[PDB]
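This report refers to the structure that appears directly beneath it.
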Number of protein chains: 2
Amino acid sequence: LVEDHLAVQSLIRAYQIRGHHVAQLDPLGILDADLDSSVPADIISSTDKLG
Amino acid sequence: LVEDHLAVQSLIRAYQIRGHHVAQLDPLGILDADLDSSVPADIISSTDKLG
Ligand SMILES: [Ca+2]
């Protein structure tokens, strides 16, 4: 825990600076609104990315 | 030092995200090209802002 809290700091960055890239804004379900379907590695969508 | 390193993290943010607001780009000396004469609280120009 000597510098693990640091990651959590950076964690919040991601959402406040990138969460809108993975939001569910399309009503149809297909045709993503940001024109890119990739999930940035910063946003934790699966537990593996904790690594 | 339990979470003081955190500040240093945020410290680097400032420069990489705001240092250009306090750079010496004007050649004359008067006239700030960024139309801003204010100095961001993020950047440390004087030791007091360490607080
Ligand atoms: Ca300025």
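Residue numbering in chain B adheres to Swiss-Prot, whereby the residues present occupy positions 123-173 in order.
Placed from the backbone N, Cα and C atoms, the Cβ positions cover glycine too.
For reference, Swiss-Prot has these:
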type	residues	note
BINDING	B:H143, B:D156, B:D158	Ca(2+) binding site
MUTAGEN	B:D154 to A	Six-fold decrease in sensitivity for calcium
Starting from the Cβ centroid of B:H143, B:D156, B:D158, which together make up the recorded Ca(2+) site, report each further residue of the same chain whose Cβ lies within 8 Å of that point, ordered by sequence.
B:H142, B:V144, B:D154, B:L157, B:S159, B:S160
What is the number of other Cβ atoms found within 10 Å of the Cβ of B:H143 (Ca(2+) binding site)?
15
DSSP three-state call for B:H143 (Ca(2+) binding site): helix, strand or coil?
helix
When a 10 Å sphere is centred on the Cβ of B:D158 (Ca(2+) binding site), how many other Cβ atoms does it contain?
10
May I ask which residues of the same chain, at least 6 positions away in sequence, place their Cβ under 8 angstroms from the Cβ of B:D156 (Ca(2+) binding site)?
B:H142, B:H143, B:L147
Hey, does DSSP put B:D154 (mutagenesis position) in a helix, a strand, or just coil?
coil
